[PDB]
Structure formats: C-alpha cells, structure tokens
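Peer 1: Structure incoming, see below.
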Amino acid sequence: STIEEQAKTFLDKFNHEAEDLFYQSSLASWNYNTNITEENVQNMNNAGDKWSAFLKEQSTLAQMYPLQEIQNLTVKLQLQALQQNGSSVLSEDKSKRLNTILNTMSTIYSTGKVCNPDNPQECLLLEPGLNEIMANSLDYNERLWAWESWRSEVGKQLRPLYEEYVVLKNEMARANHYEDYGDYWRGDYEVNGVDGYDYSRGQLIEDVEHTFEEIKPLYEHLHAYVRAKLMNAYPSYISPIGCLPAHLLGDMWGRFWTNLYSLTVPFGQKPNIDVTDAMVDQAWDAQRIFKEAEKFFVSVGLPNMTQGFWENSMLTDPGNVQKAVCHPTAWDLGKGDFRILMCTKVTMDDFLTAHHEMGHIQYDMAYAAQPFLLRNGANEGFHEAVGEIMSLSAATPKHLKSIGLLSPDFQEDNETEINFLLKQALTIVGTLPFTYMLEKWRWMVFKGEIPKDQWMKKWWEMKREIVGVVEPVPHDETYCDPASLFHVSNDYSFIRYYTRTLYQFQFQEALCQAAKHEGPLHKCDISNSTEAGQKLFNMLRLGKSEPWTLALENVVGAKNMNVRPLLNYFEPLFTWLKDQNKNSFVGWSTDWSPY
Amino acid sequence: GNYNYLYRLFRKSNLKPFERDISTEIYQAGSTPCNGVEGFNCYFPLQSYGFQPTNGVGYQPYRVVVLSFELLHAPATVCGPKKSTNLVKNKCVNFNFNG
Ligand SMILES: *[C@@H]1O[C@H](CO)[C@@H](O)[C@H](O)[C@H]1NC(C)=O
C-alpha cells in the first residue's frame, strides 16, 4: 500500500518494455544501415515514433509518483531520469516551432555550399567542399577566402534562427524550474543522496577553471612553438607579438590540428611508426585485427565476446551491391546482442578505431547487467574514455612488436617519441581552450550575463584574450559567429569532450600505477595484469547506481576530477618545449591587430 | 522476440512448495480495492519475457525439469536398472536369480 511497492512494480513493468523497444529500435536501425531501401527507413521511423510515444506515456504516468518518500537512491535516480518532461513544459505551438527550427537548421547545416563567384558550377556540399579545400591547402589567400565565405555567407542568415533558438531554450529552462539552460546541462554531473560523496554543481566550474589555469603554461608553450614554426615556414605571414589567424589552423573549427603535423615536425627526416605497410604486404585483414584486439582485451582482464558478436557484424564493405555506412558506430543493445559496424581497412588509424569500438562494446557488456534506465556510464565522458584508454595503450610500440606489427630489430629512438608526443598534444590540447571558451560563452548567454548586442563582441574578445586565435578581418554584429559549429546547432554539449580528456588520462595513470610499471606514461604497458583489469571491471559494472566520485575514488583514489595525469604525461614534452623555446617569445598580446 | 512465454511476477504472499496457482487475478498495489481494471494502484502482474536468437548468456531459454523423490506407505513403482551378467553352465559359482 506504500509508495515504494508501487514504484518497484512500475519499474519492473517498465524495464522489460523499455528493453524490448530498445532492441527493436536497434534492430531496425541496423537493418536500415546495412540495407538502404524504401521500407527500412519507414520501419525505423515507425519504431522510433512508437518508442518516443511509449516513453512519453510512461513519463507522464511516472510523474504522478512522488520522489521524496522513496529512500532508495537507485529508484530515485531512475525516476529522475524517466520523469523528465522534456519539451512538454512549453506550449504546443512553441514546441512545434522549436522542432521546425531544429529540423531546418539540421537540413541547412548538414549540406553546406561553396558557390564560388563568377562560376555557375562547382558548388559542392560541405564534405566535398570546404573540408577538402582546407584539408591539404598551403596558400594563405585561398584559406582566408574560404574562412571569410564560411563565416560571412553562413553567419548572417542564421542570426535570427540562433536568436529564436536560444530564446526558446531559455524559456524551456525557466519553465522547468531551472535558472538557465547551462544549469540544466551542469545538473547531470551533480550527485546527491550519498553522504560524504556528493558533488555540488558550483564546485565543477571551479575545478574546470583550476584545471584550465594549470594547463595554461602548456598551451602557451604550444602556441609559441606553433608561432615559431609558422614564422620559420611562412615568412611575413604571422607577427611574433599578435595571435595566430583562424584559417591557418588546418581546421574549419580548430578541433584537430593534425594537418600541420607534417609541417611543424622538427625531425621529419625520421621514419614514422606507421605499421600499414608491414600489414598490407602480408596475409592480414580486419578479422585478424579483431582477433588480436580480443586477445589483448582478454589479456588485460576484460570478458569475452558472445557468439552473436562474431556472426552478425558486417566488418567488410559489400561494395556496389548494396549501400552500407562505413561510419564507426558503437551499436549497444543491452540484451546480449552486440556488434560493430565499420569498414576497417589495414591502416593504423582504423586499428585504433576498432580498439575503441571494442572497448565501447566491453563497457556495454559490463553495464548490461543493470536495467535499461542504468545501462550507461556515470557521466557522458566515461563511455568514450573506456575505449580511448585501450586505443592509446594498444598503440604502444612494445605491444605491436610483441604481436608482430613492429619488427624486433626496430630501434627505440627518442625522436619518434617526441614526434608522437607533439602529435598527441596538437590533437588533444589544440581544442581544449576553444572548448572551454565556447562552453563558458554558452553558459553566459544562457544565464543572461551577455548583452544582446554584444554576443559576437564578447565571443571575439574571449577568443583574443583567453585563446590565442585572432581573425584577419573584423565582422559586424549581424554575422552570428558562434553558430558555425555542429554541436551548438543540434543541442549538444561541448564540455563533455574536456571531461572525457581528463577522465582518459586519469584512467591511464591509474592503470599504469596498478600495473607496477616504471618509467614514463607513453610507454607504460597495461596488458598482462589481471588485477588492474579486475579493478577496472569492478568500476565498469557500477553504471549509474553509484555516484561518479566514488567510482573514480575506487579506481584512482581522488575524490573529485583530477588533471595531474595530464601534466605527468606531458612533462617530457613540456621540458622539450621549454628547451626549444629558450630564444623565442612565449605568449600572445591582444594589442596587436592583423587587420 | 517471442512473447508467448508468460510468467507471474507480482504476488501478495509467498507460495508453498509443490504448489500451482490457477487464479490469475490482478495485483493490488495500494489500499484502494481494485474493481477488475488497471489504475494507479492496480496493475496486471502477468508479463512475458523476450527470447531472441542473438541474446547472450542470461537471456537464452533454458528448459529446466524438477525431479521429486518421495517415499511413503506404498509399494515401490520406480527403481533402478538392474544389470545381468553372463551365466556359466557347469561351475561352482555364486548365483543371484531375482533376489
Ligand atoms: C574467456 O575465455 C577464456 C578461455 O577459455 C576463459 O578462460 C575465460 O574464463 C573466459 N572469460 C569469460 C568472461 O567468459
């Protein structure tokens, strides 16, 4: 007659239906991706609509159940994750307007157009256009023109759309008893109900600020190194006092800086560690790659795959006989069925991606023991970090030599290690300050601390002061600059990448310390240690039943998010940058203007 | 997924050993008396699991049987298979012809 019995009955009646509908939706999506026809898309859409309707009905039914009388933390968290009203807090007209805005933004942004003047043709899409233009470009004029055309033509037409979007987001946040949308985004990391392990929302911002301030020296040294390399490579193209331009970063959004690796490498005369030629010249395929990955995972301590994983996965491109997507997607079903869909080649990047997907599948099988409302990591960064740490530990030269990818007579030169550290820096830290600045700007624009006529002004002033990137030509207030990304136009967070970057380093440091291995972190081995694997699996099976702070303390030992593994890993590269930048200026000044 | 395998999930009290339930009345969750229909305090306790050929260990169907060995004041009806060796025509041996 109490509320706890009714809540347990509702949960037991809902979990089976939720798992069944999730399995049906996953099967429909798999049949659609593996077979592009006219009926598979309709079946997938019908399954998604039925799942959404059932979830909305169950949420409306569960909203009538209180949350204070229930003392169970797991049931309380499941109800909090299930009773989410979503967009139903607003009116029907506002909801349909928001949906139409989201749909039109998704249709406009996912296509793109170049449309060069005085040329009635060659106006390709986003992927065959600006992507391939800025991929391997070595000219300043064309890069500046592409940047101007991308920020001006697609910057002024999306200003009212983005304004209406942020207004509707603020309205939905204030209607759901939240002060702002950033508060609703940060509430996911907050854990309560556990004494001595709760984490306040205000402490996360302070921890992120402290980590950013501690990373600041490394980022300044990296910026000085990149500026010196650009001055030595492009004379009279970058001032030693001003900031770096935006169109010379090798990326439209400045996420990956791997395009300048071949140009900023000091020891480019040395051969790389690519094992693609060593495998393509012998009898090797994706099957052997996945077998070696499974052997590595079982040597670390991870459980084995099911019989359905090695019979339903399509690890080979069928060709022109049927359309099949080659994008790596972590297919999770939670009902014993697991599969990976990726056209894995015999390269090294595909090997790391396959290791990442196998780590994702291992995490899925780990937390599959929990109900559907708990089959997920503690935060939105652990699910990716569990695979990223394995992909990084598998890329060690010692592991490739033990397997057979690397020749035993290959000498261990420090130049290759320095180049690998520089590449990891350029591909990891090259977007962390931009991520932090974007997250802070979105939080301030959702809270209401930025004037309406100063959005782009504050954006550019933070990009010049906090970040070391400056625009070559100033733009007016009619061009919506921050709306040039994909996550900002599709309602996706951005701090998740930074949290994942911290958590992967934390997990790598924990696994290296548990393995009783000595030396640096870039060559620290994780395999051949069942104790570390068991300690990791004890945390992977927790899911959302326990707070993330206790989960991190059970494996790492720290009470909150830590950043010291990143410094311990980048210490050799930091000392190398300090030694190389002895006769060069470090930092950037906001007084200089390249206009 | 198969949905023909029904099962009982919620009951008001524990069952006795070697007992089979026939009545399939709805379960009462709250203090309000259920009038034969579902509601906030009345839910159907009978559900059905889903068995798929792609499910791993823990979700596969397993046929389990229970053998009960009981003895009381009655003649035995089931025994073990008694073996029989090869007889010898003329030799001093020990014999056992049905007891
Ligand atoms: C994986 O297979 C190995 C090989 O027999 C076995 O020793 C181990 O117990 C298996 N682990 C799991 C989780 O099935």
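Heads up, chain B uses Swiss-Prot numbers, so what you see runs 447-545.
Even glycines carry a Cβ here, placed using N, Cα and C.
From Swiss-Prot, for reference:
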| type | residues | note |
| --- | --- | --- |
| MUTAGEN | B:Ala475 to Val | Increased resistance to neutralizing antibodies |
| MUTAGEN | B:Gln493 to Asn | Reduced host ACE2-binding affinity in vitro |
| MUTAGEN | B:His519 to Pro | Increased resistance to human covalescent sera neutralization |
| VARIANT | B:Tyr453 to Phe | In strain: B.1.1.298 |
| VARIANT | B:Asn460 to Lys | In strain: Omicron/BA.2.75, Omicron/BQ.1.1, Omicron/XBB.1.5, Omicron/EG.5.1 |
| VARIANT | B:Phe486 to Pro | In strain: Omicron/XBB.1.5, Omicron/EG.5.1 |
| VARIANT | B:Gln493 to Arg | In strain: Omicron/BA.1, Omicron/BA.2, Omicron/BA.2.12.1 |
| VARIANT | B:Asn501 to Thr | In strain: 19B/501T |
Peer 1: From the Cα of B:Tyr453 (variant position) across to the Cα of B:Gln493 (mutagenesis position), what is the distance in angstrom?
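Peer 2: Distance (Cα to Cα, whole Å): 6 Å.
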Peer 1: Please report the distance from the Cα of B:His519 (mutagenesis position) to the Cα of B:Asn460 (variant position), rounded to the nearest angstrom.
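Peer 2: Per the Cα atoms, B:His519 (mutagenesis position) and B:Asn460 (variant position) stand 30 Å apart.
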Peer 1: Checking B:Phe486, B:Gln493, B:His519 - which of these recorded positions have a CB within less than 8 A of a chain A CB?
Peer 2: B:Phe486, B:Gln493
Peer 1: Can you tell me whether DSSP puts B:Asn501 (variant position) in helix, strand or coil?
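Peer 2: The residue in question, B:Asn501 (variant position), is coil (DSSP, three-state).
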Peer 1: Between the Cα atoms of B:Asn460 (variant position) and B:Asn501 (variant position), find the distance and write it as a whole number of Å.
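Peer 2: A Cα-Cα distance of 31 Å.
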Peer 1: If I take the Cα of B:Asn501 (variant position) as reference, which of the recorded positions B:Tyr453, B:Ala475, B:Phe486 has the closest Cα?
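Peer 2: Sorting the recorded positions by distance from B:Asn501 (variant position), the top entry is B:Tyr453.
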